[PDB]
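Okay, so here's the structure we're looking at.
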Amino acid sequence: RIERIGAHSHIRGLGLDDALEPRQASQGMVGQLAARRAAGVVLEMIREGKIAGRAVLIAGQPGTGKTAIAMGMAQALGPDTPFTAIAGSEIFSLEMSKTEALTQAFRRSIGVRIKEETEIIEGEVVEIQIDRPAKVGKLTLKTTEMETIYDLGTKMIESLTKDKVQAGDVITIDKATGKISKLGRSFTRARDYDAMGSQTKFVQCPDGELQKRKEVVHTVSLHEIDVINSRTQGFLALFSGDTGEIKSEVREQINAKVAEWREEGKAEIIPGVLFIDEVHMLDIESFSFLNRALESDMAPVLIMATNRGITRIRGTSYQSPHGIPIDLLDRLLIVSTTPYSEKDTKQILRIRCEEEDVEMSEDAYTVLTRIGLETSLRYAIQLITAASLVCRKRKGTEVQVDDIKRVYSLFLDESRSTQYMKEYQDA
Amino acid sequence: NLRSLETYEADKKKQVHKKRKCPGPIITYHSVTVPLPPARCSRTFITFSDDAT
Ligand SMILES: Nc1ncnc2c1ncn2[C@@H]1O[C@H](COP(=O)(O)OP(=O)(O)O)[C@@H](O)[C@H]1O
């Protein structure tokens, strides 16, 4: 519950209507109807997943809400669909090539819902009488509507001895493997032992004696390749990034078995999204790889964001729009974000204030909207926070003009920093 | 009696056989629910066959 509000916490989805009509202000967003409708339609395409290898480029001036609309789409997509957010400079690893990192990122945003039929027996253990030789045992499971006694085997008795199960424990035994899983207790333990005090759990299902076809959908991403590349996979799946596995017999074989599962009804493919923020940091080799990697059937939807116009492509000398080669730039379609006006700026500032739980006068809102239209929006939020803190220190109830104007001089913007920078501190 | 014989064409006997096969010093861990749905609690018992154990 203790998680602080970040720069994109004010947004909590992409405000859209039944007909995908964008709204002025909803779900923490304001203005920018065109790019928001583009986000809505690409999100509909993602949730459809019928087509693979689609790319979208979010372009615009800084502070136009590129990362904002990206996080909004991520939120609107909701759980059950992977959304791999990554920065352009994260692919540069000292233990795995750029192409390998891109393959990892692509396969990481693809999920397979594996269906598994289970048969679990549950109930209340009324009698767990076990005859230890130092071989024979019987279990008396009880439910709210029926009871049954089961003769326990040697291995089952040993498993029960492993996980201590006293009378009155709510357990869920899997008839397939016999794994002992304790859920709780139905009553106290004799009220006499001067220890082991806990709370009592609710009774089990009436038909819990034998659940026939308990369906559990195990969801896992296509990053499962780490499970095969090495005999010990947890080390690679948890921390180790040195996963330069062999592409042959791993990628192709896993894809083939995933197709077999999809055809045989075991699992279903759920393509996610790969959001590369500041994609301009990718080397030209990474762009050349994305050009081809984006053509596979397992290719997720590649959302990218650029904050530049004509700029040199990293790893070469010639320039291209958005710092992306002409090929990949032409392949994808671009979503331009128009700057926000004064009203939109004021509304965004008000939404941020509401998020931060801070209140300020109308004149404060006006002067702060002015300052934000002049300097920037993020700087306006910084001033919101600073003025709220100055007001709290001042013992006031709401932020007045005298606090925003004070924190404006206390904290400087880059435009004024460079102005006072004429002291030639260093070069 | 004839009908009983013809229809006889027991698990308790197999349990008694298992008991026979037991060397004799068998300790049994036994816990049952006992009263203080109705209020109740769990009680634990550990039966020792012979004094050796
Ligand atoms: N539509 C918007 N609604 C609310 N805040 C926005 C919006 N657009 C930009 N911002 C704010 O501007 C700052 C930077 O803009 P951002 O959302 O990152 O877009 P960009 O990626 O173009 O900078 C962030 O602090 C963000 O909160």
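The numbering of chain A matches Swiss-Prot: 18-151, 157-449, in order.
For all residues, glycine too, the Cβ spot is worked out from N, Cα and C.
In the three-state DSSP assignment, the secondary structure recorded for A:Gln78 (ATP binding site) is coil. What Swiss-Prot records for A:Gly77, A:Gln78, A:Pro79, A:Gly80, A:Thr81, A:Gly82, A:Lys83, A:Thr84 is ATP binding site.
While the structure shown retains the original residue, Swiss-Prot records the mutagenesis experiment A:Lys83 to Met with this note: No effect on interaction with NOPCHAP1. Under the DSSP three-state reduction, A:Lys83 (mutagenesis position) is assigned to helix.
The Cβ neighbour count for A:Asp299 (mutagenesis position), using a 10 Å radius over every protein chain in view, is 21. Among the mutagenesis entries in Swiss-Prot is A:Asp299 to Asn, noted as: Abolishes ATPase activity.
Swiss-Prot gives this note for the published mutagenesis A:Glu300 to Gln: Reduces ATPase activity. Decreases interaction with NOPCHAP1. No effect on formation of RUVBL1-RUVBL2 heteromeric complex. Under the DSSP three-state reduction, A:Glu300 (mutagenesis position) is assigned to coil, being neither helix nor strand.
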For the binding-site residues A:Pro79, A:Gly80, A:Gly82, the largest set of other C-beta atoms within 10 Å encircles the C-beta of A:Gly82
Taking the recorded positions A:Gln78, A:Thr81, A:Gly82, A:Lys83, A:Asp299, A:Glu300, which residues show a Cβ-atom distance to ligand 1 below 6 Å?
A:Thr81, A:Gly82, A:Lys83
With an 8 Å cut-off on Cβ distance to the A:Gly77, A:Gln78, A:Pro79, A:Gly80, A:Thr81, A:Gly82, A:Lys83, A:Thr84 Cβ center, who else from the chain surrounds the ATP site?
A:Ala85, A:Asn329, A:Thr359
Cβ contacts of A:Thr81 (ATP binding site) (under 8 Å, same chain, 6 or more positions away)
A:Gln49, A:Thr359, A:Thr360, A:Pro361, A:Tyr362
Listed mutagenesis positions A:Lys83, A:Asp299, A:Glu300, filtered to Cα within 10 Å of A:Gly77 (ATP binding site):
A:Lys83
Among all the protein chains here, how many other CB atoms are within 10 A of the CB of A:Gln78 (ATP binding site)?
13
CA pair A:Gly80 (ATP binding site) / A:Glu300 (mutagenesis position), Å rounded to integer, equals 13
